[PDB]
Amino acid sequence: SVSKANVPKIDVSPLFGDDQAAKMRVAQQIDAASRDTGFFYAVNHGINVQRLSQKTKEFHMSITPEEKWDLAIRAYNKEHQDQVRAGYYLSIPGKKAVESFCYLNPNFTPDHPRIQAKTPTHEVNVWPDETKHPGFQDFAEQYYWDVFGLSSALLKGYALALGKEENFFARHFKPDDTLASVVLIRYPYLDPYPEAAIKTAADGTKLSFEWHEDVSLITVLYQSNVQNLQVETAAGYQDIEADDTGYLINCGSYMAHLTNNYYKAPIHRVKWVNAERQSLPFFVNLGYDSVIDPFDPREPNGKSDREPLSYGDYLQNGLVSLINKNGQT
Ligand SMILES: CC(C)[C@@H](OC(=O)[C@@H](NC(=O)CCC[C@H](N)C(=O)O)C(=O)S)C(=O)O
Ligand SMILES: [Fe+2]
């Protein structure tokens, strides 16, 4: 069979406080996990994930086909040319099983300077009718800020782990301009499950989504308690255990770029499982003009032979490339 990946559980609660020594001990754990498989579970994170799952289930099981067309991104509805990232991503019965709803920073309002300039990757969120989905928009916007708060604390741990001051990444992760996104993904139970919606890896493993590196600084993920993720290690693809009480954390390719691959973006994939489940990632993205000078924590002078890359350039190009490689979700 497949061996279990080493995915440690790290108590990240000291990253919310003022005990500097305790924060360094958490940073060492992040360093070790980032240098090994590239994944860890953040525990004692303070977020009510059971309520998140209940509110998301109420949304996914009540939205109708009519509402999905009315909220659809431009890949599914040509009338919505401004919706590249934010909105509904439809399933295609008999062909594509997954469906999802993506939303961005709630501060991207019609009057935001980047929305007025029509800067790529910035969009105003679209929401279903309040009478049909009472409390959903308010819950989802508050969830964005709850997971933003956890992600800021995690970024202080990564900064300390790399020998930097704790605001090294967090000073570029701000409420007024972050490009971070929440995706509410529904994987359905289907009987018969269409073979056209199942991909096959080179090793024969049935998949819902092929191998990739994440387009993010870090990825902060809540998932149902149904095992499905695998990570490629030197010993082959290994199964990541499920844990619906914690957040699964990993680095994206922007972190690999900035650290000269000291903290690699782990290659991973999603196995096909015939089960009704949820996958709720928060992609930690910086601001459009955020530029961090690349460095190398394995070199005495800390210098790297990589060129500075703005986060906006990285993100626009990365999202398109992932769709070309692994298909429109
Ligand atoms: C992480 C989970 C495993 C999940 O996978 C993802 O969400 C898939 N991300 C993308 O498609 C990028 C989506 C970007 C989003 N539209 C945006 O504009 O910011 C990855 O596999 S990462 C799942 O399939 O369960
Ligand atoms: Fe991923």
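Since chain A takes its numbers from Swiss-Prot, the residues it shows come out as 3-331.
Method reported for this entry: X-ray crystallography, 1.3 Å.
Just so you know, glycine gets a Cβ as well, placed from its N, Cα and C.
Features as listed in Swiss-Prot:
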- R87, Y91, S183, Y189, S281: isopenicillin N binding site (BINDING)
- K98 to E: Strongly reduced the catalytic activity (MUTAGEN)
- 176-288: domain 'Fe2OG dioxygenase' (DOMAIN)
- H214, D216, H270: Fe(2+) binding site (BINDING)
- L223 to I or V: Strongly reduced the catalytic activity (MUTAGEN)
- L231 to T: Abolishes the catalytic activity (MUTAGEN)
- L231 to I or V: Strongly reduced the catalytic activity (MUTAGEN)
- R279: 2-oxoglutarate binding site (BINDING)
- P283 to L: Abolishes the catalytic activity (MUTAGEN)
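Features per Swiss-Prot, on structure.
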residue : record                       : Cβ contacts under 8 Å, 6 or more apart
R87     : isopenicillin N binding site : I75, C104, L106, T123, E125, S183, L321
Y91     : isopenicillin N binding site : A74, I75, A77, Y78, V100, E101, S102, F103, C104, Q330, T331
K98     : mutagenesis position         : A198, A199
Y189    : isopenicillin N binding site : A99, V100, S210, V275, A277, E278, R279, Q280, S281
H214    : Fe(2+) binding site          : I269, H270, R271, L324, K327, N328
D216    : Fe(2+) binding site          : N252, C253, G254, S255, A267, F285
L223    : mutagenesis position         : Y249, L250, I251, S281, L282, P283, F284
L231    : mutagenesis position         : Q225, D241, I242, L250, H270, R271, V272, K273
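By a simple count of nearby Cβ atoms, those within 10 Å, the most crowded of the binding-site residues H270, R279 is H270. For the recorded site, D216 (Fe(2+) binding site), the DSSP three-state label reads coil. Residue density at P283 (mutagenesis position): 22 other Cβ atoms are found within 10 A of its Cβ, drawing on all protein chains shown. Secondary structure from DSSP puts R87 (isopenicillin N binding site) in coil. Secondary structure of the domain 'Fe2OG dioxygenase' (176-288), assigned with DSSP and counted as helix (H, G, I), strand (E, B) and coil, comes to 9 helix, 48 strand, 56 coil.
Other residues of the chain with a Cβ within 8 Å of the Cβ centroid of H214, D216, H270, the Fe(2+) site, are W213, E215, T221, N252, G254, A267, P268, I269, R271. Just so you know, the Cβ of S281 (isopenicillin N binding site) picks up 21 other Cβ atoms within 10 Å once every protein chain is counted. Closeness to ligand 1 is met by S281, these being the recorded positions among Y91, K98, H270, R279, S281 whose Cβ falls under 6 Å from the molecule. Close to ligand 2, meaning a Cβ under 6 Å from one of its atoms, are these of the recorded positions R87, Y91, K98, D216, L223, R279: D216.
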